[PDB]
Amino acid sequence: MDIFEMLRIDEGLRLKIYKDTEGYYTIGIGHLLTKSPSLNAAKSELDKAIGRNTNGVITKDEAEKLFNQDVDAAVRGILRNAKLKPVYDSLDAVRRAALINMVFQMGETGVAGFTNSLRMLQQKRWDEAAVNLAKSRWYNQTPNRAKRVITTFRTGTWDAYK
Ligand SMILES: [Cl-]
Ligand SMILES: [Cl-]
Ligand SMILES: [Cl-]
């Protein structure tokens, strides 16, 4: 298992524009296109992202390309963020993947706000962090995903993705 396979499990693959769990236009492996309610605005973002007139449909290779960029962006986002970098650097590789997964889903700013959770993780108080992480809109709106990510933080194993 690795961060790419983990996110493929959590995000799926869809080759036509769809709405994500928040109702936002998305394509591929959870590539958010726009928060605009305009499908035309989403189609424009898509064409700009892929470099061609897609008519709202892409290939698997194209979806994987955007996914690679998106994972890269989440990691670089963590490393540039004063609140996330220390926590990331304190973690082992498996738990690092759980943090990348959160940032991929919610964005750098949204995760960096989990101040109390981040502290517990930095302290390696795993059970306490797991309890604190679940007291969140995140957990309540996407509980099965959040449970998987939290299990990964709590255990430092990939058991939740087996
Ligand atoms: Cl995403
Ligand atoms: Cl708590
Ligand atoms: Cl979920």
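So how was this one determined? The header says X-ray crystallography, 1.8 Å.
Here the Cβ of each residue, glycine as well, is placed from N, Cα and C on the backbone.
So that you can see what the record holds, here are the features copied from Swiss-Prot:
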- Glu11: active site, proton donor/acceptor (ACT_SITE)
- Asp20: active site, proton donor/acceptor (ACT_SITE)
- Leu32, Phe104, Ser117, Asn132: substrate binding site (BINDING)
- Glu11 to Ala, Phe, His, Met or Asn: Complete loss of enzymatic activity (MUTAGEN)
- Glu11 to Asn: Loss of 84% of enzymatic activity (MUTAGEN)
- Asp20 to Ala, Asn, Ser or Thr: Complete loss of enzymatic activity (MUTAGEN)
- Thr26 to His: Facilitates transglycosylation more effectively than hydrolysis; covalently bound substrate (MUTAGEN)
- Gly30 to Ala: Almost complete loss of enzymatic activity (MUTAGEN)
- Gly30 to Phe: Almost complete loss of enzymatic activity. The enzyme is destabilized by 1.5 kcal/mol (MUTAGEN)
- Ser117 to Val: 50-fold decrease in enzymatic activity (MUTAGEN)
- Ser117 to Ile: 500-fold decrease in enzymatic activity (MUTAGEN)
- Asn132 to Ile: 5-fold decrease in enzymatic activity (MUTAGEN)
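Listed in sequence order, the residues of the same chain lying 6 or more apart from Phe104 (substrate binding site) and placing their CB within less than 8 Å of its CB are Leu7, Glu11, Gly30, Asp70, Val71, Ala74. Here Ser117 (mutagenesis position) comes close to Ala129, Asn132, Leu133, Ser136: these same-chain residues lie at least six apart in sequence, with C-beta atoms under 8 angstroms from its C-beta. Look at the Cβ of each of the mutagenesis positions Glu11, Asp20 and count the other Cβ atoms within 10 Å; the largest number goes with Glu11.
With a CB cut-off of under 6 A applied against ligand 1, none of the mutagenesis positions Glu11, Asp20, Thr26, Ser117, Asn132 are retained. Among the mutagenesis positions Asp20, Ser117, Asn132, the residues whose Cβ sits under 6 Å from any atom of ligand 2 are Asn132. Shown in sequence order, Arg14, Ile17, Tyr18, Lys19, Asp20, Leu32, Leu33 are the residues of the chain, 6+ apart in sequence, with a C-beta less than 8 angstroms from the C-beta of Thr26 (mutagenesis position). Under DSSP, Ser117 (mutagenesis position) is assigned to a helix (H, G or I) in the three-state scheme. In the three-state DSSP classification, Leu32 (substrate binding site) falls within a strand.
Farthest C-alpha pair in the substrate-binding residues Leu32, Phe104, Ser117, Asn132: 27 Å apart.
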